[PDB]
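Enquirer: What follows is a single structure, and I will ask about it in a moment.
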Amino acid sequence: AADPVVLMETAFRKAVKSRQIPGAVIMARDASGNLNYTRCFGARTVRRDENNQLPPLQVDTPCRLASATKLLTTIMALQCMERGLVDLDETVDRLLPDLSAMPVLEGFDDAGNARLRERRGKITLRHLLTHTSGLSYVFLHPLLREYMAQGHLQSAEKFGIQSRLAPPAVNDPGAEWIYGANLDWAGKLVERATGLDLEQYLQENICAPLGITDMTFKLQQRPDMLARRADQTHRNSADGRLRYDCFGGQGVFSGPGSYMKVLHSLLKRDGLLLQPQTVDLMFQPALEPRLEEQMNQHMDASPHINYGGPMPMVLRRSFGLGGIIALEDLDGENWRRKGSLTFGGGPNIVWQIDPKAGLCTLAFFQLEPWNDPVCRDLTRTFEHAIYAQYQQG
């Protein structure tokens, strides 16, 4: 093992032992197939089992991907796009009339009543995949905040409208980049285009092709793996110490080893689940120029959120179909290169595909909250290390 890679590995092992993290599964791969690094650290929980030892996590251990599910759904949409069932620029309302029926919430008046408007513009699958549907998540936007305060979301029950799909848009399509629920609609679009719920579609069009068996939405229906799942860990603000704790877009449980397989096929054009042309698209910076600027501005101004994760807080980025795209070079030839596409999920799960560097890496944790200092620091120095040993050794 390389000078950086051994220092890195023991630096993880240090963090597990000094109770800073519970554990981590980390993984790197290259376009050749040939690079195959995969190392497990620590325990899958902090809560001791019946025998006073804590079972260790490993590549087959079931873990909540959480907000890292989105890529999978982003894939499943582009599968249908390929197969002719939809088209990126087709107005959603063919398959999602109920979405196209939703109004946009403009603002509030003085009596405080909800002020509401119909949508200028129209709304496409490309918009959804790029978080440019002009719709948002409830507790991130100040308007929806109060819409929620008034209790205008209560009424969805009457029309059988799913909780997550209920909130109104807060802008027109193509207007802003806004991290939003627009990946559960993506989930719907598929279900409706393929007459299949996305649990069935997932196994058929993603798991089967790569021979996966630990990927599922319905974990409660898998005694075999439910029993061995990873418990969630949460870190306290006071101490720094840690304590115990079917829509697309979030809520898949998978082994970290299997998630890699997916990142791999993509990296290496292998064509097993998607089609190299349409993969290239995912990596094409979708954001219009004035759009990509406001996104950068927003993301810089919100460091408490840190969509970037391990990568420099100030950076020039855009967005593609599945994640963020580093528009400039992260640190010369030492680290990620212009073109690389990263995203990640709640429990400090962070993946990235770098085509120009011929690599794809996946750091896998089960610790909340997002953007943890030790996780970020370890992820930082994880990538730094395998990038170095690999490409210059």
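Just so it is clear, chain A uses Swiss-Prot numbers, and the residues here are 10-254, 266-413, in order.
Header lists the method as X-ray crystallography, 3.4 Å.
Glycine is no exception: its Cβ is also placed from the backbone N, Cα and C atoms.
Checked Swiss-Prot, it gives:
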- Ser76: active site, acyl-ester intermediate (ACT_SITE)
- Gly366: 2-methylbutanoate binding site (BINDING)
- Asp12 to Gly: Strongly increases simvastatin synthase activity upon overexpression in E.coli; when associated with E-26; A-40; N-60; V-86; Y-161; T-190; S-275 and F-334 (MUTAGEN)
- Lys26 to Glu: Strongly increases simvastatin synthase activity upon overexpression in E.coli; when associated with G-12; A-40; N-60; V-86; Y-161; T-190; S-275 and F-334 (MUTAGEN)
- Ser76 to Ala or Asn: Abolishes enzyme activity (MUTAGEN)
- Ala86 to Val: Strongly increases simvastatin synthase activity upon overexpression in E.coli; when associated with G-12; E-26; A-40; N-60; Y-161; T-190; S-275 and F-334 (MUTAGEN)
- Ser109 to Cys: Strongly increases simvastatin synthase activity upon overexpression in E.coli and abolishes activity with LovD-bound alpha-methylbutanoate; when associated with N-4; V-9; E-26; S-28; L-35; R-43; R-96 (MUTAGEN)
- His161 to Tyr: Strongly increases simvastatin synthase activity upon overexpression in E.coli; when associated with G-12; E-26; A-40; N-60; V-86; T-190; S-275 and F-334 (MUTAGEN)
- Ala190 to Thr: Strongly increases simvastatin synthase activity upon overexpression in E.coli; when associated with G-12; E-26; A-40; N-60; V-86; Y-161; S-275 and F-334 (MUTAGEN)
- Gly275 to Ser: Strongly increases simvastatin synthase activity upon overexpression in E.coli; when associated with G-12; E-26; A-40; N-60; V-86; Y-161; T-190 and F-334 (MUTAGEN)
- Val334 to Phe: Strongly increases simvastatin synthase activity upon overexpression in E.coli; when associated with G-12; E-26; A-40; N-60; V-86; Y-161; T-190 and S-275 (MUTAGEN)
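Explain the structural surroundings of these features, please.
Expert: In this structure, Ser76 (mutagenesis position) is part of a helix by DSSP.
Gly366 (2-methylbutanoate binding site) is surrounded by 19 other CB atoms, counting those within 10 A of its CB over all protein chains shown.
Within 10 Å of the C-beta of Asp12 (mutagenesis position) we count 11 further C-beta atoms, all protein chains included.
The Cβ of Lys26 (mutagenesis position) lies under 8 Å from the Cβ of no residue that sits 6+ residues away along the same chain.
The C-beta environment of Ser76 (mutagenesis position), restricted to residues of the same chain at least 6 apart in sequence and closer than 8 Å, consists of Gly269, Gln270, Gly364, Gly365, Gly366.
Around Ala86 (mutagenesis position), a 10 Å sphere centred on its CB holds 27 further CB atoms from the protein chains shown.
Under DSSP, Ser109 (mutagenesis position) is assigned to a helix (H, G or I) in the three-state scheme. In the structure as shown, the Cβ atom of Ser109 (mutagenesis position) sits within 10 Å of 14 other Cβ atoms.
The Cβ of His161 (mutagenesis position) lies under 8 Å from the Cβ of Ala123, each on the same chain and at least six residues away in sequence.
The Cβ of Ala190 (mutagenesis position) has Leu144, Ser145, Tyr146, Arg173, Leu174, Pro176, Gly269 as same-chain neighbours under 8 Å, each 6 or more residues away in sequence.
Close to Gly275 (mutagenesis position) in the fold, though at least 6 residues off in sequence, lie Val68, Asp69, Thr70, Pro71, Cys72, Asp223, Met224, each with a CB less than 8 Å from its CB.
In the three-state DSSP reading, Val334 (mutagenesis position) counts as coil.
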Enquirer: Of all the mutagenesis positions given, namely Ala86, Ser109, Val334, which is spatially nearest to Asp12 (mutagenesis position) at the Cα level?
Expert: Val334
Enquirer: Cα of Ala86 (mutagenesis position) to Cα of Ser109 (mutagenesis position): how many Å, rounded?
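Expert: Between the Cα atoms of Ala86 (mutagenesis position) and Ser109 (mutagenesis position), the distance comes to 18 Å.
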Enquirer: Note down the number of other Cβ atoms within 10 Å of the Cβ of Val334 (mutagenesis position), including every protein chain shown.
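Expert: A count of 9.
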Enquirer: How many Å separate the Cα of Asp254 from the Cα of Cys266, given that the 11 residues between them are not modelled?
Expert: 22
Enquirer: Any idea what the Cα distance is from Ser109 (mutagenesis position) over to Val334 (mutagenesis position), rounded to a whole Å?
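Expert: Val334 (mutagenesis position) has its Cα 36 Å from the Cα of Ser109 (mutagenesis position).
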